[PDB]
Amino acid sequence: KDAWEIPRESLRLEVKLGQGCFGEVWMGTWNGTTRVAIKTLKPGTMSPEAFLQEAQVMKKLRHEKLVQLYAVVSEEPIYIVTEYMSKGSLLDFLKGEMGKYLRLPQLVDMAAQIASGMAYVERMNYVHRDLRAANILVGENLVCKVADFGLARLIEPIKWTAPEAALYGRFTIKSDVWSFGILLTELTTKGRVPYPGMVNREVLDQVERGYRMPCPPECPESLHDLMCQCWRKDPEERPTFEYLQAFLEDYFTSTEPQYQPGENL
Ligand SMILES: Fc1ccccc1CNc1nc(SCN2CCOCC2)nc2c1cnn2CCc1ccccc1
């Protein structure tokens, strides 16, 4: 077994935070000292070989904007120990009591962090396939991180999916860029569902005819332009995450030097 393997008695599961058919998620303590998130896998749901393959991936990706794997109990029942993201999902963060205080400088810094995590995914030649606010985790001091997208995919959203991926199964880093554009609308609306009022079938129909969401209220046109680059019909014309990270990092000097705070953004 690996240097990642830990004894079962070194973990305390203190608070249950989430529940699905896959298993559960807990806040707990590791070795009596370390605050951790503990994801359990229900026995019998997944092939040990498949878990072994995904575990290898998890132990190879280290990035400050990717939630860090800490340890594993890799025999059934399986436990997965990661750094604890104390605010939960970005979706819940934006919808909850904090959303009303967030302004455009905070939201764009959050987007820059997520781009930085996806930039790393990009240069490691991986694909997320479900980039959206429900799958981003938030910690203290507005830190945002990309979660365990590989394990998520194995365990398993038309409105976040690029058309070539939704129709033809063409999932690439360029379809993650499209999703990142949708996530920009989540940030600027404080977590509203995209394409408000439209059902999935009409979203798909319209987007093929060239429909794109309009500029959200109080969002600068230059940020809506960036969204529209992410939603280019040709995937190869969409920008890289490396470009998205640099544009968002530099935004309030290079792009909107005259930004003034408003009622909501
Ligand atoms: F497996 C792996 C493997 C490698 C990297 C990352 C992971 C997943 N590591 C997590 N996974 C999950 S999934 C949980 N869902 C369900 C409920 O709310 C949305 C998220 N949550 C996590 C973590 C790490 N910290 N947290 C916080 C959860 C939370 C919820 C509510 C309040 C405070 C904190």
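Swiss-Prot numbering applies to chain A: residues 257-412, 425-533, in that order.
Any Cβ shown, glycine's included, is placed from N, Cα and C.
Of all the Cβ atoms in the protein chains shown, 18 others lie within 10 Å of the Cβ of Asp386 (active site, proton acceptor). Taken from Swiss-Prot, the feature active site, proton acceptor covers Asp386.
In the three-state DSSP reading, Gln275 (ATP binding site) counts as strand. For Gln275 (ATP binding site), the same-chain residues that are 6 or more apart in sequence and have a Cβ closer than 8 Å to its Cβ are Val281. The feature ATP binding site is assigned by Swiss-Prot to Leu273, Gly274, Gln275, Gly276, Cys277, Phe278, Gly279, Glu280, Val281, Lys295.
Spatially close to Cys498 (mutagenesis position) yet at least six residues away along the chain are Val445, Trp446, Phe448, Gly449, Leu452, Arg506, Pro507, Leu512, judged by Cβ distances under 8 angstroms. For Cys498 to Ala, Swiss-Prot lists a mutagenesis experiment annotated as follows: Significant reduction in S-nitrosylation.
The annotation that Swiss-Prot gives for the mutagenesis experiment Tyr527 to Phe reads: Constitutively active. Around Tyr527 (mutagenesis position), the C-beta neighbours below 8 angstroms that are at least 6 residues distant in the chain are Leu360, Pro361, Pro488, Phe520.
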Rounded to a whole number, the Cα-Cα distance in Å between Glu412 and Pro425, flanking 12 unmodelled residues, is 12
Quick note, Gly279 (ATP binding site) and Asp386 (active site, proton acceptor): C-alpha atoms separated, nearest Å, by 19
Among the binding-site residues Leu273, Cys277, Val281, the one whose Cβ has the most other Cβ atoms within 10 Å is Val281
Integer Å value for the Cα distance linking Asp386 (active site, proton acceptor) with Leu273 (ATP binding site) is 21
Students should find that the Cβ of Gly279 (ATP binding site) has, within 10 Å, a number of other Cβ atoms equal to 20
